[PDB]
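Peer 1: Below are the structure tokens for one structure; questions will follow.
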Protein chains: 2
Amino acid sequence: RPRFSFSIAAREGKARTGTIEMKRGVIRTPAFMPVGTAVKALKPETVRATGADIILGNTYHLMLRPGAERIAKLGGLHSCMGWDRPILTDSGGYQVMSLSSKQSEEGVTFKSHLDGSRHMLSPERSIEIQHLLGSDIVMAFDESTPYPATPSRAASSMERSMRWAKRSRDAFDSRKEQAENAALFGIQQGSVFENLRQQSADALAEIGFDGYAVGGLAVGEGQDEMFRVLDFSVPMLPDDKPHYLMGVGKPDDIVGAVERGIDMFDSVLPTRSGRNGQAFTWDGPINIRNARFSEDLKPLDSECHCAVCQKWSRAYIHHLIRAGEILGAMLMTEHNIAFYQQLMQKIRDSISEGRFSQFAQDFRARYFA
Amino acid sequence: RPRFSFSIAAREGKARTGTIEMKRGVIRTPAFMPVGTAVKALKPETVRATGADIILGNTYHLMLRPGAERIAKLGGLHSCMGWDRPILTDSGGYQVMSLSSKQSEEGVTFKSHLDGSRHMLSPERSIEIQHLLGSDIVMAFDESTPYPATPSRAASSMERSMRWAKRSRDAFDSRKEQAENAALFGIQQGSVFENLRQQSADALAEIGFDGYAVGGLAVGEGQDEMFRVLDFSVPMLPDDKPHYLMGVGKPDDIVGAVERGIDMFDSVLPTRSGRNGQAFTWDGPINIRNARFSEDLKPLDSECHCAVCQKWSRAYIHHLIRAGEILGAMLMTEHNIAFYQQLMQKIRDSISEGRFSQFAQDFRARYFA
Ligand SMILES: [Cl-]
Ligand SMILES: [Cl-]
Ligand SMILES: [Zn+2]
Ligand SMILES: [Zn+2]
Ligand SMILES: [Zn+2]
Ligand SMILES: [Zn+2]
């Protein structure tokens, strides 16, 4: 396979389906990428069985423990965790802002939320860390914008983000092994402001990336506003490269983003929700802890094809979750991730067959009944 | 298969190897029975893959939640948890003593360590609960003796235990479905006193059971004393029925019990140890959390055949355990249980080949090097 080749097989309105080929394998788009770090209750083989083509690794988590350099010594992340397919790594930027406890044009210095140890993160160091991890898709390091943001603050952060995007680009290109085997995604900023989004997009396309993420959404703006920003934002990005909506999200959010031209997704919802007792179903999410499931012999969802729905009842999982049993988290998570892959499969199939619009309508009618 | 048939294929000194046939399957003895309730981090298929022929279910845990009657309504325990092979259930007696917060000749009343709810447990009710669970091997309800115990207190508890053994026997026989499809084990008491152990054994054999457990050990007496009590105690039990040492134990303990004629074992060590970072190896247990394993690329054990040792390094598991990741507990537990099954297999093989004594010596030399 090549380093990176995105091919679009079918379109419907703004929606696209197709594939990304990478040395470690093929990714079907639109794609959901389970978070491979951050609950972590599945073996890689199990993650693959749900249908995942690629997983996401959190750079921030890994640079703290066991450490980027240690992971390289051990043979890199794929080898360490036993996942041999592509891995996309975030830049570490977001988590440094939210999970960590000083910013500059150079980058960011911070203390670990764990032992209070000090670290720097710059475009160059983030890119180097992702290299040491062995990541297949590398995210440019950027500066996040809080919602809500003033036009001035959004402009400045977006502008710094474009400068850092160029630094990320160059750092990645100067490392031969990384440039030849990995891909680099740029990230569009601009908050909710159309003009900033346009300048960001023009700047990113000028630099040139393998893929373009839409950053700054899913940060408390609401679905209406998110969709409104996607409406004008995605068409600004190059049409022939993948579009990646970071941190999204709920099933209905995913369906709408695809309708607006997004090809790639990640979210902690399926794994996080798993531990808290929330199972996704075609009839909407349920909380298995609810007393109404104590003697319910049906699977989590009536149509789901996952191994959990073939073998165990709501009644049993209700018990496992309420009793704090680890198996409970294992099964809720396997089912949730499987449900998400089945969602993406129905999206890809429906686009391929030119009936995605009808699928989106039928999906919502039932899901929100 | 029959209700219950214990057959001895080979002997070496006091050690025996052979099989128990039951309707739900065959059990190879000497046998280790993983605890299927109580960390609970494995799917049944995974437990079976480690080589387990039978698992143990904790009656006390299950009567509290989700409740014996609810389990029956749901289709019984095998169906609920997805394990279709034999299940042995304890009587609930021990846990009521230790985990719960009033005793009589009738039984015991107690309040749940959870919501402080009230419950009674008698020989009859314990037997009924195990029936409602659907258990294949049912333990008689008895009264535990604390270590250390006076001869008088040991005598009285043992005597009550024999009266309760007869009540357990009758309760079990009066339920047609249970008597025809399940087996009943009696439990020898007497503390460390030879004469009491003899009266207990005579009393149990007079009543008549499918198997005989040696109770009252592994309760703080030490290995020397335990072995000393097994020395005179096991030969008192009928030779043609299985001998079950409850709550044992460490690998070296198991090897010595078998040399003294025990056929069956259960212990929380492999599962409990798993969560705390202790892995069993042929060179002794290790604590994977230790800093010395942070960059150790070898499997948990160099010879182990389990899926964990085929796929993951100490270095990675060290990270999972230290980071509180659920996968860490899953892998340590799968390996520990697998190691225990490999131990029993080498015991059965060595007895079959008349070289168990040599195996016991070689095992200890290396394990305690
Ligand atoms: Cl990790
Ligand atoms: Cl359970
Ligand atoms: Zn981790
Ligand atoms: Zn499912
Ligand atoms: Zn339970
Ligand atoms: Zn192993």
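Numbers in chain A come straight from Swiss-Prot, and the residues shown are 11-48, 51-113, 116-383, in order.
For this deposited structure, the header notes the method as X-ray crystallography, 2.0 Å.
Backbone N, Cα and C atoms are what each Cβ position is placed from, and that goes for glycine too.
Grabbed the feature section from Swiss-Prot, which reads as follows:
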ACT_SITE  A:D102  active site, proton acceptor
BINDING   A:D102, A:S103, A:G104, A:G105, A:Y106, A:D156, A:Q203, A:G230  substrate binding site
MUTAGEN   A:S103 to A  Strongly reduces activity
MUTAGEN   A:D156 to A  Abolishes catalytic activity
MUTAGEN   A:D280 to N  Abolishes catalytic activity
ACT_SITE  A:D280  active site, nucleophile
BINDING   A:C318, A:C320, A:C323, A:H349  Zn(2+) binding site
Peer 1: Over all shown protein chains, what is the count of other CB atoms within 10 A of the CB belonging to A:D156 (mutagenesis position)?
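Peer 2: Other Cβ atoms found within 10 Å: 28.
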Peer 1: In sequence order, which residues at least six apart in the same chain have a CB under 8 Å from the CB of A:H349 (Zn(2+) binding site)?
Peer 2: A:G288, A:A293, A:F294, A:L314, A:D315, A:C318, A:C320, A:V322, A:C323
Peer 1: Check the binding-site residues A:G230, A:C323, A:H349 for any whose Cβ is under 6 angstroms from an atom of ligand 4, and report them in sequence order.
Peer 2: A:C323, A:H349
Peer 1: Note that 2 residues are unmodelled after A:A48 and before A:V51; then state the distance between the two Cα atoms in Å, as a whole number.
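Peer 2: Cα-Cα distance across the unmodelled segment: 6 Å.
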Peer 1: Report, in whole Å, the straight Cα-to-Cα distance of A:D280 (mutagenesis position) from A:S103 (mutagenesis position).
Peer 2: 14
Peer 1: If you count Cβ atoms within 10 Å of each one, which of the binding-site residues A:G104, A:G105, A:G230 comes out on top?
Peer 2: A:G230
Peer 1: When the Cα-Cα distance from the residue listed as 'active site, proton acceptor' is computed for each of the recorded positions A:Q203, A:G230, A:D280, which gives the smallest value?
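Peer 2: Minimum Cα distance from the residue listed as 'active site, proton acceptor' across A:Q203, A:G230, A:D280 lands on A:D280.
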Peer 1: Nearest to A:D156 (mutagenesis position) by Cα distance: which of the binding-site residues A:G104, A:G105, A:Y106, A:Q203, A:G230 is it?
Peer 2: A:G105
Peer 1: Starting from the Cβ centroid of A:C318, A:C320, A:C323, A:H349, which together make up the recorded Zn(2+) site, report each further residue of the same chain whose Cβ lies within 8 Å of that point, ordered by sequence.
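Peer 2: Everything else in range on the chain: A:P313, A:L314, A:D315, A:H319, A:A321, A:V322, A:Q324, A:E348, A:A352, A:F353.
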Peer 1: Could you state the CA-to-CA distance between A:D280 (mutagenesis position) and A:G105 (substrate binding site) to the nearest Å?
Peer 2: 16
Peer 1: Which of these binding-site residues has the least crowded Cβ, counting other Cβ atoms within 10 Å: A:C318, A:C320, A:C323?
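Peer 2: Among the binding-site residues A:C318, A:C320, A:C323, the sparsest Cβ neighbourhood within 10 Å belongs to A:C318.
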